[PDB]
Amino acid sequence: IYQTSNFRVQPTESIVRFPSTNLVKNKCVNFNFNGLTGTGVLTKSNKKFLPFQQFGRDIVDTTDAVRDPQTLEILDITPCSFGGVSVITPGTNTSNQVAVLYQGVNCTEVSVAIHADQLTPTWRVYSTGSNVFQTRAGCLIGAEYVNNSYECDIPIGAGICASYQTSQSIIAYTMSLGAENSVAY
Amino acid sequence: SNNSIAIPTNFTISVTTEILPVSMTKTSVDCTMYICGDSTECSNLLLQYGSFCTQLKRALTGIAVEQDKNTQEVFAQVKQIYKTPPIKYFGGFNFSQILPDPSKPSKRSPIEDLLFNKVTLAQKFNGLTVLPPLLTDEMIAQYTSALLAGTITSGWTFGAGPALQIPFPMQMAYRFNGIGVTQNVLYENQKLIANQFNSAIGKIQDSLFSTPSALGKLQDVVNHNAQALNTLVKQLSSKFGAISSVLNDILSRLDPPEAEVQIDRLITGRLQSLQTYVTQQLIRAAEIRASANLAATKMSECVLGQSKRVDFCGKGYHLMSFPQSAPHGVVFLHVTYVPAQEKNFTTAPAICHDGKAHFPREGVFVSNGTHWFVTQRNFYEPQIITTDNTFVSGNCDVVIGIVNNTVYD
Amino acid sequence: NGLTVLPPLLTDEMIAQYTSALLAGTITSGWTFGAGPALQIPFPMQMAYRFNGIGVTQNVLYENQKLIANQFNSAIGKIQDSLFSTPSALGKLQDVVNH
Amino acid sequence: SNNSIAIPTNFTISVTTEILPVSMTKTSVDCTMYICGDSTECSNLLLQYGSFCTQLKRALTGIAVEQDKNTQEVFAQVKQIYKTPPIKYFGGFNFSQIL
Amino acid sequence: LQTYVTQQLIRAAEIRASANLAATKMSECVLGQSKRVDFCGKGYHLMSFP
Ligand SMILES: *[C@@H]1O[C@H](CO)[C@@H](O[C@@H]2O[C@H](CO)[C@@H](O)[C@H](O)[C@H]2NC(C)=O)[C@H](O)[C@H]1NC(C)=O
Ligand SMILES: *[C@@H]1O[C@H](CO)[C@@H](O[C@@H]2O[C@H](CO)[C@@H](O)[C@H](O)[C@H]2NC(C)=O)[C@H](O)[C@H]1NC(C)=O
Ligand SMILES: *[C@@H]1O[C@H](CO)[C@@H](O[C@@H]2O[C@H](CO)[C@@H](O)[C@H](O)[C@H]2NC(C)=O)[C@H](O)[C@H]1NC(C)=O
Ligand SMILES: *[C@@H]1O[C@H](CO)[C@@H](O[C@@H]2O[C@H](CO)[C@@H](O)[C@H](O)[C@H]2NC(C)=O)[C@H](O)[C@H]1NC(C)=O
Ligand SMILES: *[C@@H]1O[C@H](CO)[C@@H](O)[C@H](O)[C@H]1NC(C)=O
Ligand SMILES: *[C@@H]1O[C@H](CO)[C@@H](O)[C@H](O)[C@H]1NC(C)=O
Ligand SMILES: *[C@@H]1O[C@H](CO)[C@@H](O)[C@H](O)[C@H]1NC(C)=O
Ligand SMILES: *[C@@H]1O[C@H](CO)[C@@H](O)[C@H](O)[C@H]1NC(C)=O
Ligand SMILES: *[C@@H]1O[C@H](CO)[C@@H](O)[C@H](O)[C@H]1NC(C)=O
Ligand SMILES: *[C@@H]1O[C@H](CO)[C@@H](O)[C@H](O)[C@H]1NC(C)=O
Ligand SMILES: *[C@@H]1O[C@H](CO)[C@@H](O)[C@H](O)[C@H]1NC(C)=O
């Protein structure tokens, strides 16, 4: 397994809310709240702001909340998804088909970015195929999840391995610790 | 004194603990996202430094691989996944606090639950990610349970080949035979000893959660990793001698030829920060690897067999050990043997009989004031002197300190 | 220029006291003071036990006690010379002071 | 040969020495004095370089703390300060050079 | 300053390894009799003094 590059989810449009378009939620979108620049996902929050406070601040230095200039609303700010990209492959002496693992993302967001907007992922022509399985380590594309147990061949994530089955294909499963046994005390 | 000796008349069973870190957090860094972000000019300027980042990526990848290798080496010692019989009777020994609990979905022993609920903790930065470990918590708990089941129902036989069954009291007698105490001591004190053992185990619980500084070693790793990550994140808001800490203001506040130097200063500062972080991580990884090697050795020697090294598997004469899983580490429960209730005695090196010196086979000559007896070293149990338990091998006019008495044939 | 040296927590006399305690314990008790309470035993008897621990019977010591001790004494004397004559023996501790 | 053996008929007592480093020097450094000295302009320029010096001080303090733990682990092996008897007769053995 | 600190850290790690070895030797060769070959001297071990 090798790590090659990184992927980013591009913004769709821009939002201006001077107290001048509408506002969009649950989308990686640019925004500008009276000089407050930056882009990200805006979702409603439950942080009871002070009557004279409008900004937000995380533990160290980054904004994580903002108040709507028009109506009294509290909503969060989240950076758009990013992460590394890994390629799973056997030797070229064996086959030429591969598998891709998007690290630390939910499969639904990747699927929407790929097959709905067709322009958000950084590597578009690079991105092909449709076989989706979701793991705790990220979204795995190009491998069929069997429900058997084998000795680990190519480690992937939290107890998930992959191998070249046998027609010939690439499978993903849960590794087997060992043979079951019980001595009769 | 040079004709006096002390011999214990009672013993004690004591249980201690030991905590060792095993692994640490795995992280990966993206240079362009961290240093530049979404600026083309910054990337073009950074391209002039060559290959300062492939080295960092390789070092971080090596650390990440070594972290998984450490846990694989420490815990994956056996291949068969042994199981314990449904009927939990072992001649009075109660293993409830260490065997897995069926009721809990986590399938963990109560002590493991205490450790997990005690340690606790301390997501997306600017180009900084954390990778999950290869082995989950349930798999580690399964390995620990398999080791416990192997060491309860088989003794040390499963560490050198096929597992061979044996009743538990006979295994304990074998283990007493390994420290210089005869078998009959256990069989005549089987009911008492077990009780002592049970009591010790209970105290262990009250000695873990009540004291807050017991599990400090495992908390230090998490605290240090979080501190390093927070420092690296917070370093991004420093001017480093330039006019601003934001690339956008520098770009859209001055002509490009002047902005080149301002961007270059920030590039140099952030490169220095990354290098410092990577070097510190490398040193800490080396230390953690040394600790993991020590933990693996202790697992191999104290758990899979009986050790004769002094103070290696606990204070006192070693008997056995039990492993428990902890976040980023392991915990050992050493069971030892301690003498008590000594007593004055008078001893002689040899016994003269018909002009012949007599030496004991396995024991020490001891006198209570009137009669002479031969007894084993580590437990007071006098015996009548006989030619069965002595060898002559000498004469009466050589040894210094000989005492002449009678030896019935 | 702001570069200070801190003193160690334990002075040399305390370390000497620890060493003296260890020596007294290993002379007057043997290995019994490291696993519990200390128990008395005459020195020739524990020497016989230590010979028995390497596959040699007891009577070898008791019939050579005068000779063996002599040898031991002589060896100790030579320790006073080899360290004193050769000055490169303590090169391990000097480097720490030097570097 | 397949029917020949050799067995010693006498022995020898030998004493060797071994030297091991344990600890080293504990130091501490002040950034402002070393880098700048007593000029306010240099300090005002230095405070723009982030928190390098906090990390340096923390590392030095960690080393200094570890240096004492090394000695405590090595030497504090016992709980009682055992004392040797006034009369030093141990069957002919002479410990005057080490007591 | 950074170079000095890094070199000091490396030397501290080496000294810690040496101290651990010394502690093990104190535990095994002084408080008991060892059977490990060539660990507490060349020959069959009898005793040691610090
Ligand atoms: C060795 O020590 C044990 C532990 O104290 C002694 O066992 C106790 O004996 C008394 C006397 O009958 C009982 O009242 C206690 O209940 C016992 N303790 C336990 C935990 O059961 C034992 O008697 C001692 N051995 C000798 C020979 O005195
Ligand atoms: C073994 O120890 C367990 C405790 O871990 C005993 O189970 C009972 O546990 C409850 C609460 O956990 C206590 O209030 C009881 O006092 C425990 N019972 C006894 C007899 O002490 C269990 O009974 C013990 N014995 C066996 C054979 O499992
Ligand atoms: C075993 O070796 C010892 C050491 O050499 C022998 O003792 C020496 O014997 C010679 C010859 O009689 C004397 O000149 C020396 O003075 C002795 N040395 C000491 C320290 O007393 C001993 O004789 C040897 N054993 C046998 C059986 O020959
Ligand atoms: C133990 O060894 C020491 C060291 O040799 C002996 O002290 C010597 O004794 C002789 C005779 O009295 C003197 O001539 C030396 O000057 C002493 N040496 C030193 C360094 O003081 C000591 O006598 C020996 N113990 C016994 C009991 O004989
Ligand atoms: C992905 O998003 C869906 C949306 O409902 C959610 O149900 C699912 O739990 C998410 N997966 C992860 C791993 O968070
Ligand atoms: C695999 O696991 C069991 C096997 O019988 C089955 O219940 C489950 O639905 C299977 N999952 C698949 C085929 O995706
Ligand atoms: C040891 O034995 C000798 C015999 O020569 C005697 O003088 C001495 O008092 C004894 N030791 C003690 C402590 O009594
Ligand atoms: C053994 O003898 C010593 C010497 O007087 C004495 O102090 C000690 O109390 C005695 N031990 C017992 C158990 O009486
Ligand atoms: C000493 O042992 C003898 C064994 O024959 C016994 O008769 C005697 O009573 C014992 N002495 C004491 C004080 O118990
Ligand atoms: C037996 O021991 C006594 C006391 O030491 C001694 O007087 C006697 O001579 C010894 N017996 C023989 C035959 O030497
Ligand atoms: C082994 O023994 C045989 C006869 O017992 C003898 O001929 C042969 O030489 C011996 N081997 C060696 C290597 O001496």
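By Swiss-Prot numbering, chain C shows 856-954, in order.
For all residues, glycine too, the Cβ spot is worked out from N, Cα and C.
Looking at Swiss-Prot, the entry for natural variant C:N856 to K says: In strain: Omicron/BA.1. Same-chain residues at least 6 positions away in sequence with a Cβ under 8 Å from that of C:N856 (variant position) are not found in this chain.
Under 8 Å, Cβ to Cβ, and six or more positions away along its own chain, C:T859 (variant position) finds no residue. Here Swiss-Prot describes C:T859 to N as a natural variant; the accompanying note says: In strain: Lambda/C.37.
One natural variant named in Swiss-Prot is C:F888 to L, and its note says In strain: Eta/B.1.525. Note on C:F888 (variant position): other Cβ atoms within 10 Å of its Cβ, all shown chains, come to 21.
Under the heading of natural variants, Swiss-Prot lists C:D950 to N and annotates it as follows: In strain: Delta/B.1.617.2, Mu/B.1.621. In this view, C:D950 (variant position) is surrounded by 10 other Cβ atoms within 10 Å of its Cβ, with every protein chain counted.
Rounded to a whole number, the C-alpha distance linking C:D950 (variant position) with C:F888 (variant position) is 36 angstrom. In this structure, C:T859 (variant position) is part of a beta strand by DSSP.
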